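Structure record follows, encoded as structure tokens.
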Amino acid sequence: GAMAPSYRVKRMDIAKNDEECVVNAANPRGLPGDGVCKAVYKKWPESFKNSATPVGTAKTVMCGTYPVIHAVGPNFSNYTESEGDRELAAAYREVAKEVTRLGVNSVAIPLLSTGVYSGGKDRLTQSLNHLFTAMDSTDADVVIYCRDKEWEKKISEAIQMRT
Ligand SMILES: [Cl-]
Ligand SMILES: [Cl-]
Ligand SMILES: [Cl-]
């Protein structure tokens with residue numbers, strides 16, 4: 001565990017993280033994909049051997065000794081708001097299980113279903129709150145990665161609102 005487990009946010013490519021493992025915003029078929037998933041494919045391609053896993057689940061594959069946790073959030077273009085919300089919560093619960101099992105002291109995590117799986121809606125708060133629900137009972141240092149300047153401010157404010 002971390003000595004004083006924390007939440008932080010950084011605005012940069014998750015492929016350049018300084019944590020002991022990474023969560024991929026994966027597709028269910030283990031394809032290279034786009035966005036976070038393509039950056040992860042370019043950085044850790046070995047981790048996509050048998051990474052295919054259903055929506056709402058997480059599957060870890062080692063790149064050397066570095067764990068890549070493939071977490072499959074729902075595509076809100078296909079799911080109802082209700083079913084998508086349930087699967088998005090489930091995917092983060094499976095990330096907390098894997099982080100715990102691996103015994104890491106830190107993890108880099110993107111906000112699942114907020115990019116091309118968002119169904120064209122702003123899901124910062126919905127996705128972040130499911131991340132907190134899952135990760136709050138873990139003792140890893142969590143570092144959230146984003147790319148947008150206003151998202152960085154809103155994520156930083158939500159973290160600070162606790163503490
Ligand atoms: Cl960068
Ligand atoms: Cl996405
Ligand atoms: Cl972002």
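Counting starts with 1 at the first residue shown.
Looks like X-ray crystallography, 1.5 Å, at least that's what the header says.
The backbone N, Cα and C atoms fix where each Cβ goes, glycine too.
What Swiss-Prot records for this protein:
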MUTAGEN   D13 to A (Swiss-Prot position 1343)  Partial loss of ADP-ribose 1'' phosphate phosphatase activity
BINDING   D13, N27, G35, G115, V116, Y117  ADP-D-ribose binding site
MUTAGEN   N27 to R or Y (Swiss-Prot position 1357)  Almost complete loss of mono-ADP-ribosylhydrolase activity
MUTAGEN   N27 to A (Swiss-Prot position 1357)  Partial loss of mono-ADP-ribosylhydrolase activity; complete loss of ADP-ribose 1'' phosphate phosphatase activity
MUTAGEN   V36 to A (Swiss-Prot position 1366)  Partial loss of mono-ADP-ribosylhydrolase activity
MUTAGEN   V36 to E or F (Swiss-Prot position 1366)  Almost complete loss of mono-ADP-ribosylhydrolase activity
MUTAGEN   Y117 to V or W (Swiss-Prot position 1447)  Almost complete loss of mono-ADP-ribosylhydrolase activity
MUTAGEN   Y117 to A (Swiss-Prot position 1447)  Partial loss of mono-ADP-ribosylhydrolase activity; complete loss of ADP-ribose 1'' phosphate phosphatase activity
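Put simply, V36 is the one of the mutagenesis positions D13, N27, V36 whose Cα lies nearest to the Cα of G115 (ADP-D-ribose binding site). For the recorded positions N27, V36, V116, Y117, a Cα-Cα cutoff of 10 angstroms around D13 (mutagenesis position) retains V36.
The recorded positions near ligand 1, defined by a Cβ under 6 Å from one of its atoms, are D13, chosen from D13, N27, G35, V36, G115. Sequence-distant contacts of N27 (mutagenesis position), defined as residues of its own chain at least six apart whose C-beta falls under 8 angstroms from its C-beta, comprise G33, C37, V72. Under 6 Å, Cβ to nearest atom of ligand 2: this is the test, and of the recorded positions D13, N27, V36, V116 it is passed by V116. Distance between Cα atoms for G35 (ADP-D-ribose binding site) and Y117 (mutagenesis position): 11 Å, as a whole number. Among the residues the record lists as binding ADP-D-ribose, namely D13, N27, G35, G115, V116, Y117, the two farthest apart have Cα atoms separated by 18 Å.
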